[PDB]
Structures are given as C-alpha cells and as structure tokens.
Amino acid sequence: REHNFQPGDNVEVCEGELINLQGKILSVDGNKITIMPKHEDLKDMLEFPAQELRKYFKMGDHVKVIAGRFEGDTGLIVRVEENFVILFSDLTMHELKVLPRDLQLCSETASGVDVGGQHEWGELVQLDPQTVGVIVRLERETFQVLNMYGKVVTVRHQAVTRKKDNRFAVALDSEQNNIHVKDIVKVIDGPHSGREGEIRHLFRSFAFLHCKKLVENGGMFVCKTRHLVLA
Amino acid sequence: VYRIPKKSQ
Amino acid sequence: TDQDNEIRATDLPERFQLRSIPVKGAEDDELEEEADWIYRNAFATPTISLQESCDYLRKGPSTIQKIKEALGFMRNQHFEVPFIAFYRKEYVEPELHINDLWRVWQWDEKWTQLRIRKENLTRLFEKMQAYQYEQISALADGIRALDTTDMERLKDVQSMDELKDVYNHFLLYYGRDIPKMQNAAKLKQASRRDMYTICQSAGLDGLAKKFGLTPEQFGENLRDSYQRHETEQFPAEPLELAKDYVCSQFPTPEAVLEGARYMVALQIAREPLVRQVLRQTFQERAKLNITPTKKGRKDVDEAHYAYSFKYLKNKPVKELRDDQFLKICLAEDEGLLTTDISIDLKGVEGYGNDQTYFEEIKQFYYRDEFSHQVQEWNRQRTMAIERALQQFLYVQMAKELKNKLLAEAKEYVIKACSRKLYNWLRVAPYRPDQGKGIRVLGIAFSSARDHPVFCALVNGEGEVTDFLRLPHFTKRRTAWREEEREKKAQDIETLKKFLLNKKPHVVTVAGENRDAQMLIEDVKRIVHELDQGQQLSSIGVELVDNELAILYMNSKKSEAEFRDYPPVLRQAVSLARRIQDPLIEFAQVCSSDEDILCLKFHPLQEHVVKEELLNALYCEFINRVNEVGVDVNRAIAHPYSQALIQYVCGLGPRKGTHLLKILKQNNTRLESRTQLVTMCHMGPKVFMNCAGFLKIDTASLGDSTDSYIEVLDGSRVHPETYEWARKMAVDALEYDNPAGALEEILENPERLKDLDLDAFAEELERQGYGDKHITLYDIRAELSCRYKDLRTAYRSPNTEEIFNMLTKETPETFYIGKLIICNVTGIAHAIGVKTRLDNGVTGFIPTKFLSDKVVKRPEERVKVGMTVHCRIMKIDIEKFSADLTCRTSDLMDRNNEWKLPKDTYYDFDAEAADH
Amino acid sequence: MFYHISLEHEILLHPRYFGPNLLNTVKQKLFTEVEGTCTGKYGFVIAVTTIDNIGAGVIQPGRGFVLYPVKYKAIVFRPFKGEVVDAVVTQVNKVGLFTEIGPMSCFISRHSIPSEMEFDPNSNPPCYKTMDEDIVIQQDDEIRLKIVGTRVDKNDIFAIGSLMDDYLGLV
Amino acid sequence: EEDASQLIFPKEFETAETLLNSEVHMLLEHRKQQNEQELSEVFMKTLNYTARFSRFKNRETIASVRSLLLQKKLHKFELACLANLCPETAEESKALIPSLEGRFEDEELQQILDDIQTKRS
C-alpha cells in the first residue's frame, strides 16, 4: 500500500473520540505517520496514524490534483462529497470532478515553469513551414501555441520546434512608420482594442505582443502590425 | 373490386 | 452514456428526444388555442423593424386550421417536420411549406414554455389567494385582496412580456408576504425592500389612494383615451392633508408627498393594463436617437460600418431595416455610440415640447376644476404620473423594445445565413454535356506562385484513385525567362498524359485567387489539344469555390483520412468531391466540434445566438438531405457518405450511427426497407419518419438477394402506401402478379399519364384514408421517374460569382467610391498608372486623376512598387479592374460625391455642432 | 468590505522633474500608480485622494533616477471569507450563477445554490426559478451572497460565493 | 486563515477603520467631482455598485448611523455590515453576522436595526 500526504496539506480524523478535526500537515512519513496536525487557534499537537486520517479540504480553497483524469490542473473547490470533489479550473469556468485522496493544498498560483530549457515563456516556434507562432502555456502532454493569425491551437510537446528570433526585422503600423521588435507599443485598433504591451516577434503582417498584467492567453496576444501605435 | 378509370387525356 | 442507450431504445425521432422541453400529447382544446396563438405570434404579427420577406421557397386566417393539423401530427403522432412536409402535404399545403413547418415546430416550444410558466405562476396565485383569504377571514387601507380578476389577468396572458408584467405586478402588491405565506404553509425570507415597502411601513396607502383614479381605472382611461372613470376629488389641499402622515421617516408634509407620490408612481408603472397599453403605444410611436461618444467621433470614419448611423435624430423604429439595429448595438458595445429610445420627439422647440406624450396623458388624470383646492392636487397628480413615466416606464419600455428590435435583427442574420446555405446545398451532381458516375480531377494550389499545383482524381463512387504533383504549372507562358517556359512544358505534357491515362469527365480548379484564371485557360487549352486531335472527348473545366475545401483541408478528419497526402493536395480531393455531390461534401465539415460555423455565411454570423444559428443551419441540411434521400448501401460501402445518415428524418446522429453499426455487425447490405424492422428492430414511429427518405438502389443487388426485393424501395414511395402503389400500377395496365405488373410500368412509365388520379382519391377518402390527391400525384410522378433529383442542375459560375469567389469581396465590401491602398505596377502609354490591389484587382489611374494639378509625367509623383492611397471610381467585374483616382480633392471627397449614403434621419446639425 | 487605511509607496523620478518644484511634481505620478491595483494582503485598492508626506530621495548612482517614498490617502476594498455582502447578477449558467461585487467578479456554482432553484436555460432571460415559479433570480438583479474563498490573478481578485445560507436571495 | 466569521484580518489591516456604502459613495463621488488624467473604469465600477447600494445619500445621515451604533458594544465590523445589509429582524442580523449570536438581546438589537431602516432615503 501507498500513502500520499504531502507537506502543507490538510487531514482530518475519521474515527475515535477526537473525530472530525481538520489540521495542517507538519510531519510527513510512510505507514506509521503519527502526524502532528496544526488546528486553528491551538498551539498543541495531537497524534494520529495513517489508518485514522483522511485527506479532507474545507469548502473554498485552492487544490492541486496529482493523479486522475484532469491530473496536473489547479482550481477552487465548491463542493466536497465522499469521493466527487468538484472545482472550478483557473483556466476556464467549467466543471471538474476528481478524487480527494490524490489531491493536495497549495495557496500559490499555477505558474507552469519550463523544464529542461528547450523552450521558455514567450518563445517563437515553427509549426509548419508556412505559419509561425509563440508558446504561451505549458500543459502536461500538450502546449498552447498562439499562431500569427491570433488563435491558440493545442499541439503535443514533440510536435513543435524552437524558431530563432528575427531580431533584425521591421514592419509598418497605424501611422505608416518603420516599427521593429522589442519596443513598447499600444494596441488601440483591432481585436485587442485598448491594450498595452511590448512586441517580441514580427512577421509579414502580424506582431507578437507580451504583457504581465493580462491573464488571458497567458498574458500574450497577437494583432496585425497596422493596428499598432508607438508608446 | 375497384378500378381507376384511364379517362385522363 | 446511459442517455445515448435510452435514445437508441426509445421509438421517437432523436430530435424529439433532444428537444429542451419534452414533446407531450395534446388534447384538441390545447391544440386549437396553440394553433391560434402560434398563428398570431409567428405569422400574423408583423415585425417592428422593416424585415425582408425571407420565404425564399401575409398568410391568411386559413393557416390556423393548417397549423392545428401540423401540431396534431407533431405532438400526437410524433412526426418530424420533413415527414409532414413530404408525406402529409395534402393536410398542410399550400399555407405551410417546410420552412413554415420548422417555424411552427420552434414556436410549439415557446407555447409549451409559456403554458408551463403560466400554470405554475397560476399555482402561486392560488396559494397567495388562499393565504390572504386565511388572514382576512381569521381592515387597514393597505390590504388589497387578490380577487377573480387578478386570476383572469394571468389566464388571458398572450406573451412572455405580458406574463412578466403580471409577475412584476404580483411582486409589487404581494412580494412582501411571499416568505410569510410559505412558512405558514408548512424556508428563510429574501430580505431587501424597495422604497415601496418603506412607504407601506409609513402607511401611505391611505394617501396614495386619495389621488383619485385607482391604478386600474387610470389604465382604462389610458386604453380608451378619455376619462372613462372620473377622478374622485378630495376636498382638502394635498400639502395640508399630508400633515396626517408625518412620522420619523417623513418628518415634513413636503417629504410626505414625495414619498406618497413615489408609491403612486410605482403602482401606475407596474399595473399590467398600464404597461400593456403603454407598450402598444410605445412600439407604434417610439423614436430612436443616436449620438457618438468621444471615442466614436474619432474611430467611426467613412470606412467604419457605423458610418451610416453614427448620428440619428427622431428615427422611427418602424424604419430600421434588416440587420441595421444589430450593427447599432455592436457599435454601442464597442463604446462608439449612445442609443436612446423615446416615445417623444427630441428638440428644444416650444411646440415640440407641447406635443409630447406626457402632455397628452396627464389630461386623463387631471380634474377640470379651477378651484385652488383641485389645482394644487392636479400639480401633485402631474408629478405622480411624470415620475411613473420618466423613472419606471420609459426606461423599461426602451429596454424591452431594444431587445425586440435586436432580436429581429439577430433573427434576420440567422435567416440570411440559412438562405445562403440553402443556395449551396441545392446544387445537384455535375452531369456531363452518367450511370457509373463521373471521374473528376480536382486541382488545388496555394496562393504562393512557387508552390506546386496538385491534382487528385476521384472516381464517381467517391474513392481517391490517384494524385499528381506539378512543380511548374503556376508559371506563365509569356515569362521573360525562357527557363520558366521550358520547365513548365514538362508539367503541361504531364497533365496531358495524366488526362490521357485516366480520362476524367470534368476537371475542377480551386477558386483560390486570380491565377486560377490562368490555370483554367491552360487546362482548357490542354483539353482542347485532346479535342482537336480527337484523342478524347471534350472534358469540362470548372472553377469551383474552395472555401469549403479550405475548411476540409484544415479539419482533423482530412489529415486522419489521408495521413500520407500533403495538406494542399487535400484541398484537391474536396474540390473533386464537391462537384460530384455538394450535399455529401458539405456534410463532411459538420463535425462534433461545430466546424460548420467557420464557413462565412454572413459578416455578422458571430454576433447571433450560437445555438439558434446552429439549429437554423441544420434545418437546411435536414431539408435537403430528406428531399434528396440517403442511400444506406452507399453509406456502408463508402465511409465518405456516412455523414448524411444523421440528417435523415427521424434518425439523427445517435440512431444514425447505430443503424450503420448493426448492418456492420451483420456484415450484410441493406436489401429491403423491411430489414430496418426485422434486422435493426426499428420501431414503427422511427421507421415511419425515415422509411421514405432512405434509398436502396435495387440495381446494385443480385444473386440470392433476388429472393426478396421490393422494387418500390428504389423510389420515394413510402412503405405505408405500397399497397396503393401496386394497385395503381396494376390498373394502368388494366390487368384482370403485382411485381410483374409494376416492372412493366417502371420500364414503360408513359402508361401512367392516362390514369385518372382524381377518381382514385375519392375512393381512398371514401375508405377513410382522407384526402389523398397530393400523395397520389407524388406516387405517380415518382413511378414516372424514380428518385428524380429535385436539386437545381449544376451550372458554371457567372461573372459576378467568379469575381466574388476569386477576390473574396462582396458588393458591400468592394463598392464604387470606397477608399483603398494599392501598389503601382507600371505606367500605360502616358494614359495612366497601372496598380494592383491586395485582393488582386488590377487598378488603373488615368493621368487626369493622378493629382489636383495637371501632371504630364506620372513618374514625378508615383514610382513602380510604391504603395499609394486611392479611391475607386468605377468597377469592371469582367476584367478584374477598377478605375482609381488619387487627387487630394477626391481622396478627401470635399464635395461628398463618393461617401456612402447616410441614413435618412442622420443628424447633420449635431455632426456640424460637435466640431 | 470597504476599509479605511492610509498606505505608503515608493516611486522613481527622472531628472526632467528636478529644480525647485520637485516635491510638488513627485505627488502627480502616484495618482495613476496605486489606483485600481490589487494585492493578496491589502486587497483591491480603489484610489488615492491626497498625499501626506514625501520621504528622503536616494539618487541612483550612475544614472539620473531618484526614488521617493510617499505616504498617501486611499480607500481600499478587501472581501473576506465568511462575509455576507450584496452583488449584481451578470450571468446564469447550468454550472452556476456568476455575479459581481463592485470592482470584482464572482461565481457561485449550482452546488452552492439551494436545491429549490432549478434552471431556465431555455427562456430568453436566463433564470433559476423554483418548483413554484416564485422566486426568480436572473441577470441584472441585486442579489446578496456569502464569500467562501478568494483568489489573486496578476493584480486582480476573483472570489467565490455561496447562497445556501439563510436570508440570502432576491432583492 | 483570514476569516471574517471570527473577525481576523492581517495585522496591518486589523487596525483599519470600516466604511459604509453611502460613506464611500460620498468619498468616491467627491473624488470624481475633483478629478473629472481622468478616472479609470475600475473606479466607475465601484461608483455604480455603491450607488445602487447607497441606502441614504445625505452626509449627516452617514455620520449619524455610525455614531449611534458605536455607542453600543458591537465591533467596527458590524458598524459597516449592519449599515449595508439593513436586515429586518434581529434573527436575520444574527444569521448574517455570526458575531451577534449571544452578544446582545433581540429587542435591543431590533432597536439598532430600526434606527438604521428609518434613515433610508
């Protein structure tokens, strides 16, 4: 048998005279855990084995699932039944039902950091010899690549390759002037009407903008070059 | 028994 | 899921099972009220805005009976719209056609929905009446008892709007007691109080009622336009009388009157008769006013879609046309414009104000006496109605009317989409200038002139038999480089030999861009070389729209289906398949991901309700698929045609997939329609709905199958009428063997022309089958030519279709006068400057239109390869050329000779004043 | 809930603003720097009205910039778990009701809504009526609620509500 | 851990003073009157919201409902939620705010509720 009680999670007592008491995990071990749960407003530590503990979480906090259909995804729990713990994914406002024992509690935001170092946040790629795109969100099996047309397509991890930056390229804007890459501009006209950002990559008719305040599309957006003004 | 008439021209 | 199994087992059309509100049988009383109610709302009530008659296929009161019959078939017999439209047309034509039947079907949902809410809302009223009866039988001026008229108002409701009025009314007078009633019945109280509850807590009921007319009495004076009910006149001044109601909430008589007037103003504004009478008056008189925001004055230029209406003054809503109101709401959400709907004419003129609606209705509540006693009350009365109209009714009526005008514009866009899809699906298989189908060579290419042209040969059955790559077919024969000509000669010879080896009947070329014209001229010349040499008969060379082919090439299906073929060559096959049968091809891009929405039906199709548009588009598939009929053996033999089974009447995607699955398990062809009952165990209701639409090609069968083959399966004759079809065939021969008799007639169909069907219809009616004139005429016509394809015969695209297809422009996007950006290609000898647009049109600027001043040498102002702003003056659709000007006087259009026509109600004074 | 605290912040100033009216110029750049921003500690801050005092400025060695720690007067909005507040309903869906508490948008799943409330996805106005069609909760309605959880997304809070607790409903 | 049920807030925010919907309505309206760089859309979405929920709009009615409640033994958390919610019965106030359970009697608490409902414009 195996047990998955990671540091920083919350467990309750399922049987005994001290039943229904939710505390934070400090000490982690295997079978003979003899855990030290930190309840609210209580400096003292109780003692419980793994056969007398249950992975429970109170309604309204962030949860990270390890194993399941939607494994590796974060969100907010709204109802916790005996086995179906429904939550709202932070990516889309849609249902997500998974198992509570394979779950964990972390109040940090789902960053989605790069592994190995073959790609990074806001990096130009080459899907087809006729189209170009940038990576905006690293998933578990797939990648959310944003093409030059302005839409995000779902590709596998090995289906896309790293494209070298065209740092010596120029284009035209709304005032019909020579605009290059790595410049802070404003997108007043176009699909992203009233937006602020920095250009990272350019193409025949499109610009790859990057921001930090925006949450949609991983904080990156693409518009035509003639829809930009110098900021 | 019944029969349809071919009276149509 | 379990629902998919339940849908498979249940003997009802899948679309009946997938309907939001389950279809329930109806008593004749409900069907009669529903038939009249649907007729009033869907066919008799004209649109508020000017809407084009979209019946591309005002209906009289006789339609009410036809709707009652149609609802009878759908709700009691569970027949879908196509079955009714094709096999029960004697009972619904000529008033209802297939599109009208879908309209009735969609309104049946709304009737059932209205009745469901109206019934439960009645249950609430019964509970409320019982609770008040208990409180009274176990009285303050503020206790209004729910009576029999209060119930009758609800029962007489004819629309969701009138229903909502009665609900808002109920909440105003009884909403405060709802939680008390429910707890007494045995739940915790919704708690917030509008200012009306404060006025009630202060006991102002005794004062509000003394203004004179009750809310209901005022409602009738409004409806009838005269003081039908005389205003009871209190003998005291209102400001003195207010002293009796002074309390902690209203410490002064002046404050008491504002509080009491607010209570009266809300009673008037929420009384159902007042709302109903005003709404009717509001829809008739309402004027729309539009002014641009700080943003709109800068962004809404001559090219912006909002240009024709950014400034509107006093425009009657009755004069908005088609989708124009949707464009207004979009421009408003973009923060460009501000819209205002008022029943009054806006202006600063004295007569303008004197003529306003408020000045008219205040007279229905004023008492015509000159005593100071009455005058000061009239002043209070003026402010009581004014607050009701300005703060509650005009805002709410403007919002309700805004939603209806917007709904009509959204419905127009949906109808415009379906009307475009209909025009695409109605095209029949190409027939050479036939029984083994047509071998088609589709040719697709990318817009880049360096990419190879790809050809795909599809046999008449829809199987891809071969493919070809041409690296130089895009080159031009008059190239300055000899090397291009020499290399292209090998590809020309390759295509000539490919045609010689495969002998296709028609070659389709992708409508990608203007180079498609060169490809067609070259292909026609190659074919012409075969013709002059008499080596092969003339091969058709057709330009085929590639929009559908692009969606195919980008679909997950087109890669999975042909994993080894490149994506450009994948658009070559869809172009070959599209000319063989457009309906089967369009069904390929109708995936579970709803890929259909990627087709550009209308410029605003993305701003309408997605679910309503999808239903309106699937109706076009269902209409044409059932008219054409679906061959089940073709579907099993060729996976390509399996997409149509889901649109067969009665089947749908779940039962459609299941039908193919059982025949796949048995590994047997569908030999006769009876096998749907004996092998797929298909129930009578689903069989009834689909049996007439499923084709079985009796010519493809043979050997042991000969033991049982009903020849009528090869026609649209419905199995319920096979007994009549056999009798009708036997009598045309005057035989004193049903199969032998029928075979002689099917081979010699002219003998049926002498058979008098009107005499036979009388016998079926006498036997109790009812009127059968149209059913017999269908059977006779069907036996005269089994499965005659009712689709419009294929025709090559005309000059207007070709221009739109290759430039991807429409008359609305590329019009005379429009401003554009173009690249200079050369100078004509100087007669003018040659240019090229992004959309590929080759523009020409006469020397006289190059500048305001006379320029003798164009080289002094423009250079080859240079981008220059120009204004279209004349469009030549045939030559793909436009006469452009670039004179500053024309570019800025100082005389307003080119600018798009402004609306008739455009506010030229506001436009000049804002500057 | 809306709260009242006077916070402090540090902003940088370029040499074009030096000279005698320096301290006067430092005030202006803060007015569009600490307005409408958010943190997981102080919450969503609405805006700054006036500036109390300017601390001592450290000139960055090598370049011309100088930073100035400024104390200002602003009113802040932080919703907390367990609070019961009012909101306006923006969208009703089969997964739940989505509402808006002033500068912040929220969501309440159908799971957190009482069992009496059934859906109305079919009618033109999306609502959740009851078995009695009595208390109808649709779009554009002043609905109270209970915050059960908060979340910060790049300087923007997105809390989560509930509606099973009593006296929480129709206006 | 930050839970309003037991009235626990961050140490730098615990010392804060709560505000009424009508009070911030006056402060926000005054800032709009002074500044209309112009005001942000984030500010406007606080204006329409606290407007719809500003139960009384005169300034003296703002300072009075605050001064009359702080005279009791309720916390400054209750000083704003009981001026924003405007509950009808004391049982409702105790249901909305859990800190009121057992702290005061129903009829005295009802008096505080009536003092707030009477000022509404």
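We number chain A the way Swiss-Prot does; in order, the residues shown are 416-646.
When the header is checked for method, it gives electron microscopy, 3.8 Å.
Every residue gets a Cβ built from N, Cα and C, even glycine.
Residues or ranges marked as RNA binding site in Swiss-Prot: A:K579. The Cβ neighbour count for A:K579 (mutagenesis position), using a 10 Å radius over every protein chain in view, is 7.
Per Swiss-Prot, the feature DNA binding site maps to A:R619; the stated evidence is experimental evidence. Under the three-state DSSP scheme, A:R619 (DNA binding site) falls in the coil class. Sequence-distant contacts of A:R619 (DNA binding site), defined as residues of its own chain at least six apart whose C-beta falls under 8 angstroms from its C-beta, are absent.
Among the features that Swiss-Prot reports, domain 'KOW 2' is placed at A:420-451.
Sequence annotations record features per position, and here Swiss-Prot assigns domain 'KOW 3' to A:472-503.
In this structure, A:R577 (mutagenesis position) is part of a beta strand by DSSP. In the structure as shown, the Cβ atom of A:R577 (mutagenesis position) sits within 10 Å of 13 other Cβ atoms. Quoting Swiss-Prot on the mutagenesis of A:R577 to A: Reduces the affinity for Pol II elongation complex; when associated with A-578, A-579 and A-582.
Listed in Swiss-Prot as a mutagenesis experiment, A:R577 to E is described as follows: Reduces the affinity for Pol II elongation complex; when associated with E-578, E-579 and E-582.
Taking Cβ-Cβ distances under 8 Å and a sequence gap of 6 or more within the same chain, the neighbours of A:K578 (mutagenesis position) are A:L539, A:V540, A:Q541, A:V547. Listed in Swiss-Prot as a mutagenesis experiment, A:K578 to A is described as follows: Reduces the affinity for Pol II elongation complex; when associated with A-577, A-579 and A-582.
According to Swiss-Prot, the experimentally introduced change A:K579 to A is described as follows: Reduces the affinity for Pol II elongation complex; when associated with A-577, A-578 and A-582.
One entry in Swiss-Prot concerns the mutagenesis experiment A:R582 to E. Its note says: Reduces the affinity for Pol II elongation complex; when associated with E-577, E-578 and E-579. Residue density at A:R582 (mutagenesis position): 10 other Cβ atoms are found within 10 A of its Cβ, drawing on all protein chains shown.
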Three-state secondary structure, which DSSP defines for A:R582 (mutagenesis position): coil
Number of helical, extended and coil residues in the domain 'KOW 2' (A:420-451), per DSSP: 0 helix, 8 strand, 24 coil
Secondary structure content, the domain 'KOW 3' (A:472-503) (per DSSP, counts of residues): 0 helix, 15 strand, 17 coil
